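Visitor: Below: one structure in structure tokens.
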There are 2 protein chains.
Amino acid sequence: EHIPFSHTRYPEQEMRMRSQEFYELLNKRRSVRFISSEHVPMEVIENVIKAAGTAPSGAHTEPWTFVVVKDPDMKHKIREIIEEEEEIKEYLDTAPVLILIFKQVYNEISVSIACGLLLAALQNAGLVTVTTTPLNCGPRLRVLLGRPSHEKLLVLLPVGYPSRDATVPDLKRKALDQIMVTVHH
Amino acid sequence: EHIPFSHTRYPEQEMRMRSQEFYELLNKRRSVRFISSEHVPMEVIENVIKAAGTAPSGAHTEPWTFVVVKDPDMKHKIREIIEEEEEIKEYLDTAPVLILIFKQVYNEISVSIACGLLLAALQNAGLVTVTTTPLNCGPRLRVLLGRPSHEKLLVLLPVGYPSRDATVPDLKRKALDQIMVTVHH
Ligand SMILES: Cc1cc2nc3c(=O)[nH]c(=O)nc-3n(C[C@H](O)[C@H](O)[C@H](O)COP(=O)(O)O)c2cc1C
Ligand SMILES: Cc1cc2nc3c(=O)[nH]c(=O)nc-3n(C[C@H](O)[C@H](O)[C@H](O)COP(=O)(O)O)c2cc1C
């Protein structure tokens, strides 16, 4: 039932180095809304989802389904439903792969954490996406994709290489001292 | 306002390799509830939080505060409040560092994604933790830590090296085919 935990320890200098380099890698991640049609390796899509499935989960429920859509007709119906919901996105057609992350019904926090692992793994693998959370489209997309009544759409990620002429808005991230507070005394 | 996006592309074989190795790294992550007192480098804690601050966020609000507690007396008061809340955890005292992640009030999904990046960065850096979400203790911990009324506690992570005699429950993760569904046609 309980087993000894096996752990790799690095010297302090190597911990500093590794953590600096991983930060630098992740800092290069941007939401990209111009995604090339070019095919991406399906072993890579598999490996990023396996990475996501490593996440912690409340009561070890692993309450996530990663729904992968490549079919051009289906990706178009997804786009149509999302656009219709206004009621007052070309990358949904152009991206070779869509990943839709459904929570099985602290499941929402567990599944969002898994999506953070997925985002890191895409960056590490040299792919891009834009995080979207079309929660109001959830019921219609669930039905379109034949997902059971116990799943609820959380996140939709179009995945591919960036367009050769992709742009991003010129946003700056907060400095460490704007996000980190140390309690003293 | 908009700038060309700069992107590193790897050959397909290198994408496969990188994504496999990152999965293998993350697969080694376990929730560890036996954390050594041994000091951990503060540059590493900084670098894991910087990594977390890379996350996407709804409307680029970056709505996260990472509250770092090292002080033994304060860590004990945190433990006392959590234990009192039953109403029907020694690692909160033993861990050299606690990180409490507060959301600034899709902020909850954005902040949970940042916590997935934080968990990956801790694993990469050779540190361990156990994800906890003491949401019912949120109001009392907010006051104890002098956090403003616009922050809401989401996640508490005790951080350190694992105990030399740490154990974990013998859980198996789901295989890829248990978490991934491909829509055809
Ligand atoms: C929960 C969440 C929902 C988001 N929804 C959208 C969306 O509906 N449309 C969109 O273009 N971007 C969406 N984004 C992307 C953000 O606009 C983006 O993360 C933010 O502008 C910061 O840019 P960056 O990801 O390049 O750092 C979303 C991000 C989060 C995490
Ligand atoms: C949202 C969330 C809340 C959790 N809360 C607790 C907690 O209250 N106490 C605890 O011991 N573990 C908690 N965990 C850890 C889980 O029990 C753990 O992730 C699960 O058993 C799987 O083990 P693993 O993380 O080693 O893969 C929590 C995990 C998640 C993601």
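One is the number of the first residue shown, and numbering goes on along the chain from there.
Determination method: X-ray crystallography, 2.0 Å.
Even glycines carry a Cβ here, placed using N, Cα and C.
Among the features that Swiss-Prot reports, FMN binding site is placed at B:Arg29, B:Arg30, B:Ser31, B:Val32, B:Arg33, B:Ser57, B:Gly58, B:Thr131, B:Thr132, B:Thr133, B:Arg173. Mutagenesis annotation in Swiss-Prot: B:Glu86 to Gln (Swiss-Prot position 153), described as Loss of enzyme activity; the structure shown retains the original residue.
Thinking about packing and proximity, how do these listed features fit into the structure?
Guide: DSSP gives B:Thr132 (FMN binding site) a strand state. For B:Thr132 (FMN binding site), the Cβ neighbour count at a 10 Å cut-off comes to 21, with all displayed protein chains included.
Secondary structure at B:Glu86 (mutagenesis position), as computed by DSSP, is coil. In sequence order, no residues are near B:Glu86 (mutagenesis position), counting only same-chain partners six or more apart with C-beta under 8 A.
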Visitor: Is any of B:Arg29, B:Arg33, B:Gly58, B:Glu86 (recorded positions) within Cβ reach of ligand 1, i.e. under 6 A, and which?
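Guide: B:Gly58, in sequence order.
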Visitor: Could you check which of the recorded positions B:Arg29, B:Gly58, B:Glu86, B:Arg173 have their CB within less than 6 A of ligand 2?
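Guide: Cβ < 6 Å from ligand 2: none of the recorded positions.
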Visitor: At the unmodelled stretch of 22 residues, I want the CA-CA distance from B:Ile88 to B:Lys89, to the nearest Å.
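Guide: It comes to 17 Å between the two flanking Cα atoms.
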Visitor: Please report the DSSP secondary structure of B:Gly58 (FMN binding site), reduced to three states.
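Guide: SS state of B:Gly58 (FMN binding site) = helix.
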Visitor: Take the recorded positions B:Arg33, B:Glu86, B:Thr132, B:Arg173 and keep those with a Cβ under 8 Å from any chain A Cβ; what remains?
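Guide: Listed recorded positions passing the 8 Å Cβ cut to A: B:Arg173.
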Visitor: Spanning 13 missing residues, the endpoints are B:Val105 and B:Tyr106. What is the Cα distance in Å?
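Guide: Across the gap, the Cα atoms of B:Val105 and B:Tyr106 sit 10 Å apart.
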